[PDB]
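First comes the structure, then the notes that go with it.
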Amino acid sequence: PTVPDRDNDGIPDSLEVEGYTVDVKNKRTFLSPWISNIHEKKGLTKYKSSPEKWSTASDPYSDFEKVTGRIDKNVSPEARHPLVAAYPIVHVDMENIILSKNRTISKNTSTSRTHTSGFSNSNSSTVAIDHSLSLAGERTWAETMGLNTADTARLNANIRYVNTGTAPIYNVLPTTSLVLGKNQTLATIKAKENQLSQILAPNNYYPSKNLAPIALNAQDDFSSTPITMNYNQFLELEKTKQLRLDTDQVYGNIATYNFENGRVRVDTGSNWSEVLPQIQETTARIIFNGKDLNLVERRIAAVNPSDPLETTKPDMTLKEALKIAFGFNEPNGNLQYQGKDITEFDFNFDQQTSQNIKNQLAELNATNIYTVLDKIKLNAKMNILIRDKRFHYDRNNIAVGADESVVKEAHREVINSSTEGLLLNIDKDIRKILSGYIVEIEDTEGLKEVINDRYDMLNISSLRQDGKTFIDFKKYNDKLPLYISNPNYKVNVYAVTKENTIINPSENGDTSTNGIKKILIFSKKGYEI
Amino acid sequence: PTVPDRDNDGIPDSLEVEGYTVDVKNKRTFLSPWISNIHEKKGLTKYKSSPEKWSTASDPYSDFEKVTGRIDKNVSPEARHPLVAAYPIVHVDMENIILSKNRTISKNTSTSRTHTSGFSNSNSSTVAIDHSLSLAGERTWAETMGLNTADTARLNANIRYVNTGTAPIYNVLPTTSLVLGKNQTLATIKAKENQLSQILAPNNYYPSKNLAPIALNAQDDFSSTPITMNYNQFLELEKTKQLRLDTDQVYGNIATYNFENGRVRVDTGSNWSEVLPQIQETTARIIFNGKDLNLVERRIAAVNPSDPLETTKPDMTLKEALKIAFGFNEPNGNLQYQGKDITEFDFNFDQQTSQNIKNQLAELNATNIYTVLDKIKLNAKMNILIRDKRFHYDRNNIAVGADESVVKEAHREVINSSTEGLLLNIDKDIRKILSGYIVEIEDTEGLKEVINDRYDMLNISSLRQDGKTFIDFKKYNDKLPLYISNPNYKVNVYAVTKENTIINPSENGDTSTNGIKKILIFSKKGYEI
Amino acid sequence: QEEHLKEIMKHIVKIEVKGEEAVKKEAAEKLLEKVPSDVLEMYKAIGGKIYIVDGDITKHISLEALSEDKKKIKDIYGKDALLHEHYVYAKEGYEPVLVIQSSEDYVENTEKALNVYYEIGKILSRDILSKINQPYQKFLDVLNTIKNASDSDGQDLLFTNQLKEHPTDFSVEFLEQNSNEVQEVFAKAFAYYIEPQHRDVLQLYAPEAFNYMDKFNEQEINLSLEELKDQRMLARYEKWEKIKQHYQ
Amino acid sequence: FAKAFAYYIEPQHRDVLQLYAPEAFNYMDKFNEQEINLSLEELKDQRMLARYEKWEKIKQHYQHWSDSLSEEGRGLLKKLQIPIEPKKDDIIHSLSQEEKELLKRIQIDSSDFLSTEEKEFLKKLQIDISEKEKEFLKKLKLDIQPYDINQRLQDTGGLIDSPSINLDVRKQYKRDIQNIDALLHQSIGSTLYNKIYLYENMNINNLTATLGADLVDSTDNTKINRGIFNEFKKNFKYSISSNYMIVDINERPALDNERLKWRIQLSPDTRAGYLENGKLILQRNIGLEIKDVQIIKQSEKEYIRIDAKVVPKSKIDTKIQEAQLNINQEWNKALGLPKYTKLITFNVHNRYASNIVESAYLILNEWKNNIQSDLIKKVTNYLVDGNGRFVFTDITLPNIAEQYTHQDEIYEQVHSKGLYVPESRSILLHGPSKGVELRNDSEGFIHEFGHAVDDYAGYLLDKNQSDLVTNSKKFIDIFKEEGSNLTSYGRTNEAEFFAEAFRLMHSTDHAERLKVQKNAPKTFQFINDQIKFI
């Protein structure tokens, strides 16, 4: 009669500890104990959970609610599993800025969510402004804008918020402060009031790509020019051309599911700023840049030996974590992510986490973690960073370069070549670590004539509407076709990786591509062209 | 007997899954299990639903209320069926504007709710300003309004709100921002406070057609000219004559039915801005322009394989969806909408949906979807667009033109012809893709004299109060009847559809209709008049 | 809130479908149940029995060949109706027969149930009790109390026009010379008493009439059956059998 | 089996079982909570020591009753156990008149009424020693029956006053049973024992000779034909025993003709007697409800296992009246009869009761759909115009009520598959017996129906005269020519011939209809002419 359920979460004790699964019988859904033979053919996942936790992940959705689907239909699919915390992760993306003096520099920007190292739970992004010259004659920003020693420039940018987490935010929108250099806070972006009545579902923008982005300067009367900026500051900006956007975790309320009638109402009692601390202190954190070289962070519930209540959670071995959080599978029993074997990735651990794993590796007598992967225990609070092993990385764990040899194979497929340009087809991921191309012409006797011989004249590679990259020569040429002094002269094309780029004129203001680390990328004679 | 009912929605479990129907017995209404032979002759619809959802559609009215009628009597009929989500869809319709400088150009406008392509869940419309010259002498707006390089024009428009959805909005009325060009946001029309105390039932206007429309400019002291606009903006406007009206989804509260006394009271806890997200992630979206070439949007509840609870919804086949959502029927077993067979319509799908349907077409070994229609399963989140195959369309899926053959066929019924004009009776739908007519006279030896020989002098076709089209020659003539140099001279008339129209004078300001592709529409000799 | 759903829910959600024709049989049987059983035994004992037809009552073998002239009938309210449209007729003769047209709406509504009970009362007073002349002074005494009473619309409810014009109190001679009018008044009273929703109306406007009928249906109907049986020789003879056997 | 068993006992998995294997759950549900105790005893029932212990534990309880038995009680009981054979010397000495010489030279082997065993009795008398002699033979039959108390009880159904036999014999029978009734004064009820099961082997031919003819597989007598079995189990739900049950104590191997193995549970209130020979005598008029019907295997031979629980007969009796009301109310609307008529009243007091009641819901369905609607109504109207009612029984026809009274002669008794009484206008259908000719039960009805219909047709021609369609010179002759062109049974006489012809012309197999058309063309137009009268 008891069918005991101490945690009072719908699922009985025995089911939670041993394994269960929900499976639809024609139109009625019921919860059943895991049978090995009848469920595997049906493609059902074997769940486990804690008999003493109303929500094993510790986030606001019960063990029962997640797997049954009675839940805010916006929680991302992979987070339906009881061991993956569902919470929001908001960072700010700046699309473009404009400058003037209290002859207007209007440039488009590109941002990437960052993470650096003892790395802590606080969101930040990093914009890097493009250096290429949209206008030929706009050499030296200091003069295109009449900035004087005793002048002040105004900054006016466009931003959108991106939610890369696993749950929706409802009312509030986070406060976020702009910072130049190490600690020079230029401005704190106000928390607009009673204005974010829309929703940020995971992997969405606010406002969507179809609407005007929120103008940063109010354009109202709040402050005439909130973003003033002294001369010396402008200089700092010119040498680094980078800014930082720090955002806090003050989100809104929480959307809960009501059992009596199935209505999802935003309750004003439960607030994410009370939950995040629980999640962040009882889970192991896994950061992965596999999908599109962007940092996707997921959290898995692991046991913490020191705490009675915590020994109840199912032991979680690393191997399963990758399987349920990101999509790894076993075609032939070898862990891989969409073809790419697990061995092409690095494992980096915080100093704390490192020590713990070294112990675990000793009682098993193994040296290569890639073998004993399914035997590694996760404890609470480890932080793990899995990055593609083939690319070079900077201090902020952003993809920045790669070994030249890898770069070459990506170009070994010349779909067509003429005197007007190439329409290549490159793997979408590589063309985000290439700043530009050096074009040069070679005399029949070994001379070398480089066409776009200026640091800020590299942006010659566009992308066609069918995803085929097209390189235009006439852009930084003289609007003239490509000339060849000899049908026997070889035509060489070079690519320049980010790490090896120059961002300002040199010591003696050199603009030549001399001291630039250049990789050989193409070499066809006149006859081939 | 304790008939089982987990979803707690009045109808017992077994009934919902297999099929039921409500039928009024003389004066008492009772719910009955579907009997195949005794109910079909009575023209009753076979309902099905989800045994585990208090509202299969997920909108705020329970499975029981929709079919029984205990519901806000304003919900549109087509939404009474349990599988059609009932929610509001508000867009803004602007009837006419006026311009001046901080001698007022007052032109009437026509607006159509738009939808373009990767199309997202946000309503927007598009106004088009009439280009025809109301005044003879008003050539070149730049001069009719004293606009100088350092001037600013003031904008004062009249707008009305249109509800084309299926449910009422109650207290609030949405904020919406006007934008010219690609990203130039001119103004955001304030959300007047505590003033929309009336109701917007589906297919109604606010304020109604019998009252003055809400003036856009406040006419008060809030801003002297809220719609400021530098000179350069005015130039784009002169070249494009297009404005966009983007509106968000912040509607009011929801009206619920109370069992205790049958009172419909507006509950201040539940708000549409919390429900719409649920609907938009669990339904298939069908857009149809069949009735009057206007975009009607409906949402149907479809299953989602990945989610246990969601497999509970009754399987919905495409053929039945069209039947219950719009009014299609089977006089002879052939799907048709008022005469027009289903075959006269296109099916267009988003890339996801396209891919999904290609699979569906493979396990059945068929190539023409028009046949296997009753075998296509709908899953959640597909988007389908059904447009008339005979008309040409623009990028924003607006009706813009047609094949000449259709244009000629639409005119083969000459009710009357004289020297003062034509009185036709054409199908109401065609005259929404015809911009105007070119009248010309032909000498017995092949000469050609065009009466209204100016680009901006085409709006000569009025409509009489009995729906008979009447073309007036004296309008853009010299207020004189039509002269004919020979009772044997043929009179040729050409029609110009919008897509083939010119909107501004050419390079050298040509006003002749020369380089315009014109379709011949009439040709009777001088004596055949 | 959760409470109310159940009551509405039960009334509307018919769990199973009885059938197309079963409902018909079940409706008629429930109706006749409410009449005290002892009345049915008296009817059977005096001969003919009620048979339920399904179609147009106007055309049935038992009734087609007899009383064609009497096409004019008066409902309980006194308004005239043609027989074909009407749904229940009865006939008094050598073979007392009562015919009721089957329908599915006898439980739900009441105006139709009232006429059936009305016809049972007319058969009872004219065909059963008349064999013993049971309506007599006690019925006449209550009757007399209704005519002379303070503005009692009760008269309007049970008396026809013919009665409203007899100036003095009712006399034992009148009932003998005219016995259709009095028997009718009995029938109406019988009908109103059986139908639950009308019970209150009766007791309200004719208290004494209600009192009379209350004691009559309570403990004065078994006496009707026994006295009726006292005319049948075989009933007397079966009685002799039982008494002699036991104490023998 | 084990897998299914496991899932049901474990509480948490029971629901899983019910969802994916409904049928498996149902089987196991009834298995583990009533049938398992029934299974335990049979295992112990194999050990001779346990059987002996059970028999001994029963003795002492009945020791006092046995020790107090008188000589008259034991002597009476002895007669019940052994069938009593009639003595020839007694009957011969009881005649003494002219009839025996007349009887001396009679064509014995020409009476259909006599049966084989009775012919042998006559042949033994004959060794010692189309007219009026077969009527004298009818009387002798009512005198040569063996004195068998138990046999009398089912034929009369417990109604001991039946005037079906000689008064002196009647007095003799009544005294012996009433004396036996007093003997069974001790109830089984005790504090010494719980549920006790006893067994009895019975021949299927005793319950239904129609099913018994094809129950056993035609080729291998050790297997049972599943097709006929399914019909037999369908409506076997309850039974009543009016006579004296002779039961065993320990199961013993059965004889060839016993294919039913009954398992009867008793109630502490049931009155019963103990026998020293390992048998028990149960009180008469006991009711039994059938809980299950299944096929079992034993010693390489198939059998039918039937369990049963004793309950008060009144509880079963209530089922029969409620069944009576359901069938009569349904057909009054379909026919057009007055609401309150007692038409299909049936009284049954035997072992196969439940099938008889349900079989009514089948004979009439086939009866209506096969005969012209106007004939049924007209004839039913005729039948109601009198006091006749249909009567379905499981006792021999001479014992119901109506038959004996009106015939009035003692020797006028007749028993057979069906019978029609013109005087009382009633149709009698004895379910238990099997027509030596008829193929099923429906045909038995139609034959009796023919006799009744023929009476009304004759009635309509003239009201004052009571006569049949035959005896009119326009039909007697017709029987002399075509009368022998069909079955030999109809050749017997005109009355059976009309009835015989009537079923065939309305048989469900059109072939049979064609046969009667091409073999007796004259009769075919004649029959269509009497039925026209409507």
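Note that chain C carries Swiss-Prot numbering, so the residues on display, from first to last, are 65-312.
Positions of Cβ are set from backbone N, Cα and C atoms, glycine also.
One mutagenesis experiment named in Swiss-Prot is C:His68 to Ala or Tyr, and its note says Impaired translocation into host cytoplasm. The secondary structure of C:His68 (mutagenesis position), as reduced to three states from DSSP, is helical.
Mutagenesis annotation in Swiss-Prot: C:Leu69 to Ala, described as Does not affect translocation into host cytoplasm; the structure shown retains the original residue. Within the same chain, no residue at least 6 positions away in sequence has its Cβ under 8 Å from that of C:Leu69 (mutagenesis position).
Swiss-Prot lists C:70-282 with the feature domain 'ATLF-like 1', giving sequence analysis as the kind of evidence.
Annotation of the published mutagenesis C:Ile72 to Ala in Swiss-Prot: Does not affect translocation into host cytoplasm; the original residue is retained in the structure shown.
In the three-state DSSP assignment, the secondary structure recorded for C:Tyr181 (mutagenesis position) is helix. Experimental mutagenesis is annotated in Swiss-Prot for C:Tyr181 to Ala, with the remark: Loss of ability to bind to PA.
Annotation of the published mutagenesis C:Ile184 to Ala in Swiss-Prot: Loss of ability to bind to PA; the original residue is retained in the structure shown. Around the Cβ of C:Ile184 (mutagenesis position), 23 further Cβ atoms fall within 10 Å across all displayed protein chains.
While the structure shown retains the original residue, Swiss-Prot records the natural variant C:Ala299 to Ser with this note: In strain: Sterne. C:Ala299 (variant position) carries a helical DSSP state (H, G or I). Proximity of C:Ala299 (variant position) to non-local residues of its own chain (separation of 6 or more, Cβ distance below 8 Å) is seen for C:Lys293, given in sequence order.
Comparing C:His68 (mutagenesis position) with C:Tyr181 (mutagenesis position), their Cα atoms are 36 Å apart once rounded. Among the mutagenesis positions C:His68, C:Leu69, C:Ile72, C:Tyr181, none has a Cβ sitting under 8 Å from a Cβ of chain A. Reported as a whole number, the C-alpha separation between C:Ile72 (mutagenesis position) and C:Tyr181 (mutagenesis position) equals 31 Å.
Of all the mutagenesis positions listed here (C:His68, C:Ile72, C:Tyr181), the one with the fewest other CB atoms within 10 A of its own CB is C:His68. In sequence order, C:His68, C:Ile72 are the mutagenesis positions among C:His68, C:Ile72, C:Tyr181 whose C-beta falls under 8 Å from a C-beta of chain B.
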